[PDB]
Structure formats: structure tokens, C-alpha cells
Amino acid sequence: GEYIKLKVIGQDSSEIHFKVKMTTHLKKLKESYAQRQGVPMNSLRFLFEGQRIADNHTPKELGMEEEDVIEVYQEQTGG
Amino acid sequence: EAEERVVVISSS
């Protein structure tokens, strides 16, 4: 396939960029980000246009393009 | 100021 570059913005305004294929499940991006922050993956929620990114979402499914932004927040009360 | 960080994610 071919790759797009996504920018992941943290609560402290820091950024890590990820190159990902249009068909790759975004679980792998979440794991890498959490690993690099040194926190459990389940302590974080990952949002695209404010909507929750699921483990089996792909960039194609979400309509993501080159240089789109993902925001990371702490997980919230409830489901 | 932080340097640029780009990580390549592989498929399955």
C-alpha cells in the first residue's frame, strides 16, 4: 500500500508523527504511542475530529489524509 | 524545543 503521515498531539502539546498505510488497524499506532509515553494503553483515549478511534479502525475507514491530527486524552468515567 | 519524531508503523 502507501502511507500517510498522522500527527498525534498530547495533552502537553507534544507531538509524535506516525507513517501508516491506509489499511493498517490503528491499534498498532495506539500501542506505539503509549509505549513511548510510558503509560498503559488503556489509560489513554485517541480521538479523530473528536470521535473515538477503535482498535480495528483504519485511516481509510475514518477518511484520514496526509498530515491529519489525532488528539490523545486520558480515559474517562463510564464506557 | 523538541526534535521531529516520525515512527513507521508496520501492517499485520
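In order, the residues displayed for chain A correspond to 19-97 in Swiss-Prot numbering, which applies throughout.
The header says X-ray crystallography, 1.7 Å.
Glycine residues also receive a Cβ, built from the backbone N, Cα and C atoms like all the rest.
Annotated in Swiss-Prot:
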MUTAGEN   A:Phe36 to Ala  Abolishes binding to PIAS2
MUTAGEN   A:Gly97 to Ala  Abolishes sumoylation of ZBED1
A:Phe36 (mutagenesis position) versus A:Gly97 (mutagenesis position) - Cα distance in angstrom:
27
DSSP three-state assignment for A:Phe36 (mutagenesis position):
strand
